[PDB]
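Below is one structure; the comments refer to it alone.
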Amino acid sequence: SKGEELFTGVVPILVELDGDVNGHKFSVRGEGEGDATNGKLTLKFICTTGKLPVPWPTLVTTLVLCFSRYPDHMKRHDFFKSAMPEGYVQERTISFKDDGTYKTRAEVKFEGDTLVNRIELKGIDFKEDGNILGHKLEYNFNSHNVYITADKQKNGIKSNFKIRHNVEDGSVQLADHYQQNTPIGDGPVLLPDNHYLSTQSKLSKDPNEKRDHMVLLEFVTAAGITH
């Protein structure tokens, strides 16, 4: 694909989220860089409206899978890069078991030389005592495989998966993701055979930063295709 050539090296990233959870309005802004050659992603996020009303880990999936390393033999199954530079829409429903639901719509696309992920998030039916509004989740993010399938009808891809968030008390908060991606342009895109992305993520803090923030290191690498 032509989009793919855009990802030949380190690409600078902008992320912008406008959120509303149970009425609590907040905004997140993130900056950094991605490298699809090595499947590597480094981002620093700041809650620009003050304290974040939800826990940072819950926003990880929402806050650029075009930066997944697709191995050479899988290059033809890389929807995400193929939709660039005009980009793609990534919509999700995230149901937190026994708790509220995020609904998200994002556009991931190049603006100038910068890959931008611009997100609207609405959160509803959250329990004030729950693990989310109650900030009961550990500051981390498990390794995880997410399965990608083609959606020929929508000319894109879809994915269902469960994210397991560790709770303080040693239990697990499940977050059921239903995901759909569709091209923003009307050019041709790569529709993949079934495969999955292998994710590892490291959450940390900038010791110099006073604002409520997350430093995120991510590796994502496609797999599951025979040869």
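Quick note: numbers on chain A are straight from Swiss-Prot, i.e. 2-64, 68-231, in order.
If you check the header, you will see the structure was determined by X-ray crystallography, 2.3 Å.
For all residues, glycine too, the Cβ spot is worked out from N, Cα and C.
Neighbour list (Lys79 (mutagenesis position), Cβ cut-off 8 Å, at least 6 residues apart, same chain): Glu5. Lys79 (mutagenesis position) carries a helical DSSP state (H, G or I). Record note (Swiss-Prot), mutagenesis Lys79 to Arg: In Topaz; shifts the major emission and exitation peak up to 20 nm; when associated with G-65; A-72 and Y-203. The unchanged residue is displayed.
Annotation of the published mutagenesis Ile128 to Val in Swiss-Prot: In EBFP2.0; shifts the excitation and emission spectra to shorter wavelengths and increases quantum yields compared to BFP; when associated with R-30; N-39; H-66; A-72; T-105; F-145; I-150; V-155; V-171; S-198; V-206 and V-224; the original residue is retained in the structure shown. For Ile128 (mutagenesis position), other Cβ atoms within 10 Å of its Cβ number 12.
Among the mutagenesis results in Swiss-Prot, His148 to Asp has the note: In Cerulean; leads to improved quantum yield, a higher extinction coefficient and is 2.5-fold brighter than ECFP; when associated with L-64; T-65; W-66; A-72; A-145; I-146; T-153 and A-163. The residue drawn here is the original one. DSSP gives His148 (mutagenesis position) a strand state. Listed in sequence order, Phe165, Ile167, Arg168, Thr203 are the same-chain residues at least 6 apart in sequence whose CB falls under 8 Å from the CB of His148 (mutagenesis position).
According to Swiss-Prot, the mutagenesis experiment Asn149 to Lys carries the annotation: Increases fluorescence at warmer temperatures such as 37 degrees Celsius. In Esmerald; leads to brighter fluorescence; when associated with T-65; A-72; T-153 and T-167. In VisGreen; leads to brighter fluorescence; when associated with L-64; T-65; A-72 and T-167. Cβ-based neighbour count (10 Å, all protein chains) for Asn149 (mutagenesis position) stands at 11.
Quoting Swiss-Prot on the mutagenesis of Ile167 to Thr: In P11; increases fluorescence at 475 nm excitation and at warmer temperatures such as 37 degrees Celsius. In Esmerald; leads to brighter fluorescence; when associated with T-65; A-72; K-149 and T-153. In VisGreen; leads to brighter fluorescence; when associated with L-64; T-65; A-72 and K-149. Classification of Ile167 (mutagenesis position) by DSSP places it within a strand.
Listed in sequence order, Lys41, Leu42, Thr43, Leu44, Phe71, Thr203, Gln204, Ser205, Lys206 are the same-chain residues six or more apart from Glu222 (mutagenesis position) with CB atoms under 8 A from its CB. Among the mutagenesis experiments that Swiss-Prot reports, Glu222 to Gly is described with the note: Suppresses the 399 nm excitation peak, leaving only the longer wavelength peak at 475 nm.
The distance from the Cα of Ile128 (mutagenesis position) to the Cα of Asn149 (mutagenesis position) comes to 27 Å.
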